[PDB]
Amino acid sequence: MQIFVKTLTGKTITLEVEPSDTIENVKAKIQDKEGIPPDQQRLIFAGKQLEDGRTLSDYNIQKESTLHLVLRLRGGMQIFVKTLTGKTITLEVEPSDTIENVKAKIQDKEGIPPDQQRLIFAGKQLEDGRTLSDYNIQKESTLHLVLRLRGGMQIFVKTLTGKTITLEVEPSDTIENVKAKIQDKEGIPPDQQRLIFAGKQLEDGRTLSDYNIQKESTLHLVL
Amino acid sequence: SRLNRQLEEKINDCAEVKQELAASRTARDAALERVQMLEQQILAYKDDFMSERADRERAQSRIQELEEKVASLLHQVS
Amino acid sequence: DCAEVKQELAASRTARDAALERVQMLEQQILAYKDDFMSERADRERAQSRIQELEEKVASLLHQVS
């Protein structure tokens, strides 16, 4: 069956579930579909704060039912990232988080791409594969961030005025976020700019690997 | 076929004001429900603050302990 | 010309408006508590910095009195 989840922001997420699904699983699906950690999610049905250990049938949540999502500012575990400027960044994390996930959080908070990040804990550079628990990264433990001026993959974008500009990207980057990078570097708002590659319009949902755009590939920007 | 005419007439009788009333009720209750949800949001943020204050107090306690240890180790220069 | 339905309509709209105003002030309160959170988090971060400092100091002093 399918259910709906309404947020204060107006969005109504549609989920595919079973009556035997726990609230925890539902929050996991909300995570997979919205990128929000389960411990930062608060689900409301029939005036009750749903408990993760209970199932949807325990709250008589029928088909086409509507839950309410309230978001929390913090989860149950925070870590601290220390940069060389002094400002101690605080990250909401779960022990299941990989280092790539942590770098993704650092990206969402500071704008710096994961492949330009260099995390060191206890004198050891953290590998993107292992999780936080792997390095015994406990609550409130402090990592150290080392910055990189360039990533691993660069693409160039030509404006209609002959001016080309470099861009640090990843194969997973959607065209929307590429438009966001163009928005940061050049200034052109995402809704005015149209991206063209291989003689076709680039859609904001497709990743860079979807058009298999490799490194050092030139994209043509119009408006 | 009089009942067809009566059906159309009954449907159209003050139809506009009735539909307006329905939509208006929907909007009203949407607003009230949003009120409830905003109250829940207030509760949530309040909880978050309680947690942060807790952790901050813990960190301050740790600071006190560390300052005591520092003063102790500074005493041990005699 | 169906004045009763109009009456209920006016009532419904009034309730709607009042609800919207309440929503506004609720937004205000929400922003207040969020601000409280942010400030508390800032102080928490400072406290953690001080903890790091004091830890380094303790390590150094333990290195000295050793």
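This deposition comes from X-ray crystallography, 2.6 Å.
Every residue, even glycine, has its Cβ placed from backbone N, Cα and C.
Marked as domain 'Ubiquitin-like 1' by Swiss-Prot: A:1-76.
Under the heading domain 'Ubiquitin-like 2', Swiss-Prot lists A:77-152.
For the mutagenesis result A:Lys48 to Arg, the note given in Swiss-Prot is No effect on HLTF-mediated polyubiquitination of PCNA. Impairs ubiquitination by CRL2(KLHDC3) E3 ligase complex. In the three-state DSSP scheme, A:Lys48 (mutagenesis position) falls into the strand class.
A:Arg54 to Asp appears in Swiss-Prot as a published mutagenesis result, with the remark: Decreases affinity for UBE2R2 in CRL2(FEM1C)-UBE2R2 complex. Cβ environment of A:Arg54 (mutagenesis position): A:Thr22, A:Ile23 lie under 8 Å away, each six or more residues apart in the same chain.
A sphere of 10 angstroms centred on the C-beta of A:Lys63 (mutagenesis position) encloses 9 other C-beta atoms. Under its mutagenesis entries, Swiss-Prot includes A:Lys63 to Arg with the note: Abolishes HLTF-mediated polyubiquitination of PCNA.
Listed in Swiss-Prot as a mutagenesis experiment, A:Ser65 to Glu is described as follows: Phosphomimetic mutant that binds and activates PRKN. Around A:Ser65 (mutagenesis position), the same-chain residues six or more apart in sequence whose CB sits under 8 Å from its CB are A:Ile3, A:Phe4, A:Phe45, listed in sequence order.
DSSP assigns A:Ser65 (mutagenesis position) to coil in the three-state reduction, placing it in neither a helix nor a strand. According to Swiss-Prot, the experimentally introduced change A:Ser65 to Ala is described as follows: Prevents phosphorylation in case of mitophagy. Decreased localization of PRKN to mitochondria.
Under its mutagenesis entries, Swiss-Prot includes A:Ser65 to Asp with the note: Phosphomimetic mutant that binds and activates PRKN.
Swiss-Prot documents A:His68 to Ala as a published mutagenesis change and attaches the note Decreases affinity for UBE2R2 in ECS(FEM1C)-UBE2R2 complex. Impairs ubiquitination by CRL2(KLHDC3) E3 ligase complex; when associated with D-44. Impairs ubiquitination by CRL2(KLHDC3) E3 ligase complex; when associated with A-72. Counting only same-chain residues at least 6 apart in sequence, those with a Cβ under 8 Å from the Cβ of A:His68 (mutagenesis position) are A:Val5, A:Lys6, A:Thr7, A:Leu43, A:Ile44, A:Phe45.
Experimental mutagenesis is annotated in Swiss-Prot for A:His68 to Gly, with the remark: Loss of DTX3L-mediated polyubiquitination of histone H3 and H4.
Quoted from Swiss-Prot for the published mutagenesis A:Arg74 to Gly: No effect on ADP-ribosylation. Neighbours of A:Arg74 (mutagenesis position), defined as other CB atoms within 10 A of its CB across all chains, total 20. DSSP assigns A:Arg74 (mutagenesis position) to coil in the three-state reduction, outside any helix or strand.
A:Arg74 to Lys appears in Swiss-Prot as a published mutagenesis result, with the remark: No effect on ADP-ribosylation, when associated with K-72.
Experimental mutagenesis is annotated in Swiss-Prot for A:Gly75 to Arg or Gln, with the remark: No effect on ubiquitination by CRL2(KLHDC3) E3 ligase complex. Impairs ubiquitination by CRL2(KLHDC10) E3 ligase complex. Long-range Cβ proximity for A:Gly75 (mutagenesis position), meaning a same-chain Cβ under 8 A and a gap of 6 or more residues, is found for A:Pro37, A:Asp39, A:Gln40, A:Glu92, A:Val93, A:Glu94.
One mutagenesis experiment catalogued in Swiss-Prot, A:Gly76 to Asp, is accompanied by this note: Impairs ubiquitination by CRL2(KLHDC3) and CRL2(KLHDC10) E3 ligase complex. All protein chains considered, the CB of A:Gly76 (mutagenesis position) has 15 other CB atoms within 10 Å.
When the Cα of A:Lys48 (mutagenesis position) is compared against those of the mutagenesis positions A:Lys63, A:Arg74, A:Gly76, the shortest separation belongs to A:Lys63. For chain B, the nearby mutagenesis positions by a Cβ gap under 8 A, listed in sequence order, are A:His68, A:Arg74, drawn from A:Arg54, A:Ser65, A:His68, A:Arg74.
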